[PDB]
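**Q** My questions all concern the structure below.
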Amino acid sequence: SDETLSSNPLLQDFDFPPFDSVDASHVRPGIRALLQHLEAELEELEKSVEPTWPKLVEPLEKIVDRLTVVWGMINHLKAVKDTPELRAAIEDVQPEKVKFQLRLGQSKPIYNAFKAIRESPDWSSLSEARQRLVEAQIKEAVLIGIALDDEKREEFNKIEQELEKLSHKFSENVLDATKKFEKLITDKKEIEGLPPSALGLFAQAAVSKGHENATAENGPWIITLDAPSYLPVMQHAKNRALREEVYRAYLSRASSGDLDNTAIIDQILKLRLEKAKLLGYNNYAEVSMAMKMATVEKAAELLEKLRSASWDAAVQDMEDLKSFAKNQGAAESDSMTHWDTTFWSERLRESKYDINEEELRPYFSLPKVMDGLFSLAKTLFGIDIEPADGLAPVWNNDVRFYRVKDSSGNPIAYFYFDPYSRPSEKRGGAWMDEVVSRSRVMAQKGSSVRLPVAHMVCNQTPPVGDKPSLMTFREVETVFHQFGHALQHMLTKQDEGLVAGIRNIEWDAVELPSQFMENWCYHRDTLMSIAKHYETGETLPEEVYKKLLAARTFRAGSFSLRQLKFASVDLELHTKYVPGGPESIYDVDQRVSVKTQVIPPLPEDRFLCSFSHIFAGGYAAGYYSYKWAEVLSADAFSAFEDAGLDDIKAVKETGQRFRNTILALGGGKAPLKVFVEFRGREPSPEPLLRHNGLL
Amino acid sequence: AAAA
Ligand SMILES: [Cl-]
Ligand code: NA
Ligand SMILES: [Zn+2]
């Protein structure tokens, strides 16, 4: 009302997206008008197409870029600022958007022009990045069904449309299920063991639900299923009945009634298999592997190698917990269950290493963590990062915005950071997303390149009262992880937009720079630069750092097996499993767990209903990508170990090489080749095993 | 999304 369609924020030229002025009401008109314009642009491209950059690749990027940026900003708002109105609007336009993506991807004039470039007599003279681009476009067109005759084509497109709808539904159900659970505790006794920080959070939560007399010390408390609330309960609640209840609630999220994801999963797997068959593959995992470094065989081999290396340690971890609980006179030591594991692990960790998480929190405040992280980035990669709040519109008052500068003081990139748990409207977990890519084609008139912009999103414990966000070590690692992704997007030296940043990096290599960054949390200079008391300003005592260092490999076997269980169940569901038979996804879960867990899952276990990585994310038949890339990240880190981590000259020289290979080259060179350029040789799994004490 |  009262504004023209032509003034819709989604239709404007912008440097930074209008995150402060876009809502549900803009989505239907904006997306539908945009799609009409992109249709006309595609028609013009197809009519004039030649196998050259100006006549094919440049006009293609302009179309792809506009849709990616605008849809990206809408989907980002869905992820961080969900509303019923925004859900409805996205649902309403999603089929039109998907129809256009299929139309574009299945363009025969575009595909034929790319094949002509591939078939050029001087192909070998084309730059590696441009060769990678052409090869990717050809492969992607076949994977989006371009080779199918019109009847099989129609079936393929119906499958794509339904999968898109189901993945959105899956994620909405997960958000809604996490949102729904509320445990009100009145009796002070039932919350025995919960530390001041958790009490302070549960009370702050109680205030927002009406209980205005609620304090941390005395007033009522609300327990929720988002991570910053859920974890402290499982770690610290002495009331075993409370642990079992909260555990069972977490484990059954989105698994019954209106929010049930079971049938959605069943349909997703059915459609994925139908898609695989249409494309001439045996199963969906083979489809997934087409764009990955791995094959089904090689992924399974790595998982089995890591599983074999982890099993004995995981068994010993279990025995250690039993022994410790028994030595405390704990009645449940004779019958330890899944709702005892986290609790007794924490008690064991406290006793064995003499470190208490609550006492560490004052040393890990977000502002100091960011300062230390930026200092590390300067040391390794030669970049200066500074606050730039006000330059770009944001969607929430807690969102930080930063400018990244090179050594000459020239901006090279920007990023947003949305750090705190906000379960009413914001997806759980942590992630990085692209905002705009580094691109020559999308540059402003006069300048050579559009600078890249990234999102980092975490869900860490929110600030309590007036104090800064005080963090756990895991939360620190999570920030370093997402920053690693942001760096690969931001520090890319490719100006070929379609292979810049993280684009066209085989999915099983994208977790390299992220997991790589996590290693530095244990690097003494880095940890000490971060760990300053938020009030006092005093540096973490040396003796405490040594305890943190000692605890690094605690339960590494168990942590490893847990990841391998996730990766193995993913692979199994997309290879051997056939939907529609008497066997359920939970039967698959039980079978795979025999070799990847020391005790069976509960029969009531419904973790699959919240496994968004594989049902509403990029990791379907691909969760193994974490461990695949962790071999790479650990080995990359071992180059610094070899060079001398106590030698700042060596650290900077090695950091520069990492900056100029892994962070610079995007998908413009095969990831194995990029890795070899950095490492000097092909990867070894020895560093990964050594770092985790599993040799 | 590059998750974690
Ligand atoms: Cl076609
Ligand atoms: Na492959
Ligand atoms: Zn990641």
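Numbers in chain A track Swiss-Prot; the residues on display, in order, are 91-785.
Including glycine, each Cβ sits where the backbone N, Cα and C put it.
Quick paste of what Swiss-Prot says about this protein:
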type	residues	note
BINDING	A:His571, A:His575, A:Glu601	Zn(2+) binding site
BINDING	A:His703, A:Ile704, A:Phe705, A:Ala706, A:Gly707, A:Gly708, A:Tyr709	substrate binding site
MUTAGEN	A:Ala226 to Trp	No effect on catalytic activity
MUTAGEN	A:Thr431 to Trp	No effect on catalytic activity
MUTAGEN	A:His703 to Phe	Loss of activity
MUTAGEN	A:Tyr709 to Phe	Loss of activity
**Q** Which of the recorded positions A:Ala226, A:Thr431, A:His571, A:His575, A:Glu601 has its Cα closest in space to the Cα of A:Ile704 (substrate binding site)?
**A** A:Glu601
**Q** Give me the Cα-Cα distance between A:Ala706 (substrate binding site) and A:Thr431 (mutagenesis position), rounded to a whole Å.
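**A** About 28 Å separate the Cα atoms of these two residues.
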**Q** Name the recorded positions, out of A:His571, A:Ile704, A:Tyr709, that lie close to chain B, meaning a Cβ-Cβ distance under 8 Å, keeping sequence order and answering 'none' if none do.
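**A** Cβ contacts with B, in sequence order: A:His571, A:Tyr709.
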**Q** Looking at the recorded positions A:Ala226, A:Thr431, A:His575, whose Cα is closest in space to that of A:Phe705 (substrate binding site)?
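**A** Looking at Cα distances from A:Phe705 (substrate binding site), the smallest one goes to A:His575.
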**Q** Counting other Cβ atoms within 10 Å of each Cβ, which of the recorded positions A:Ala226, A:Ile704, A:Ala706 scores lowest?
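**A** With the recorded positions A:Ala226, A:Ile704, A:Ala706, fewest surrounding Cβ atoms within 10 Å: A:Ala226.
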**Q** Are any of the recorded positions A:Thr431, A:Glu601, A:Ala706 near ligand 2, with a Cβ under 6 Å from it, and if so which?
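**A** Not one meets the Cβ criterion.
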**Q** Can you tell me which of A:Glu601, A:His703, A:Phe705, A:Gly707, A:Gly708, our recorded positions, come within under 6 Å of ligand 3 at the Cβ?
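**A** Among A:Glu601, A:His703, A:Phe705, A:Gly707, A:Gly708, near ligand 3: A:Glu601.
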**Q** Whole-number answer please: how many Å between the C-alpha atoms of A:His575 (Zn(2+) binding site) and A:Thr431 (mutagenesis position)?
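**A** Answer for this pair: 32 Å between alpha carbons.
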**Q** Around the Cβ of A:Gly708 (substrate binding site), how many other Cβ atoms lie within 10 Å? Please give the count over every shown protein chain.
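**A** For A:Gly708 (substrate binding site), the 10 Å Cβ neighbour count is 15.
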**Q** Report, in whole Å, the straight Cα-to-Cα distance of A:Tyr709 (mutagenesis position) from A:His703 (mutagenesis position).
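**A** Here the two Cα atoms lie 5 Å apart.
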**Q** Cα within 10 Å of A:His571 (Zn(2+) binding site): which of the recorded positions A:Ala226, A:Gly707, A:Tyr709 qualify?
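**A** If one measures from the Cα of A:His571 (Zn(2+) binding site), no recorded positions come within 10 Å, so the answer is none.
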**Q** Fill in the CA-CA distance, A:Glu601 (Zn(2+) binding site) to A:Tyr709 (mutagenesis position), as an integer in Å.
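**A** The Cα atom of A:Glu601 (Zn(2+) binding site) is 11 Å away from the Cα atom of A:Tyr709 (mutagenesis position).
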**Q** Between A:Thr431 (mutagenesis position) and A:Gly707 (substrate binding site), what is the CA-CA distance rounded to a whole number of Å?
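**A** One finds 28 Å between the Cα atoms of these residues.
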**Q** Just going by other Cβ atoms within 10 Å, which of the recorded positions A:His575, A:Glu601, A:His703, A:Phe705 has the emptiest spot?
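**A** If we count Cβ atoms within 10 Å for the recorded positions A:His575, A:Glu601, A:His703, A:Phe705, the smallest count is at A:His703.
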**Q** Using DSSP and three states only, what is A:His703 (mutagenesis position)?
**A** helix
**Q** Give me the Cα-Cα distance between A:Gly708 (substrate binding site) and A:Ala226 (mutagenesis position), rounded to a whole Å.
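**A** Spelling it out, the Cα of A:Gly708 (substrate binding site) and the Cα of A:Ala226 (mutagenesis position) are 17 Å apart.
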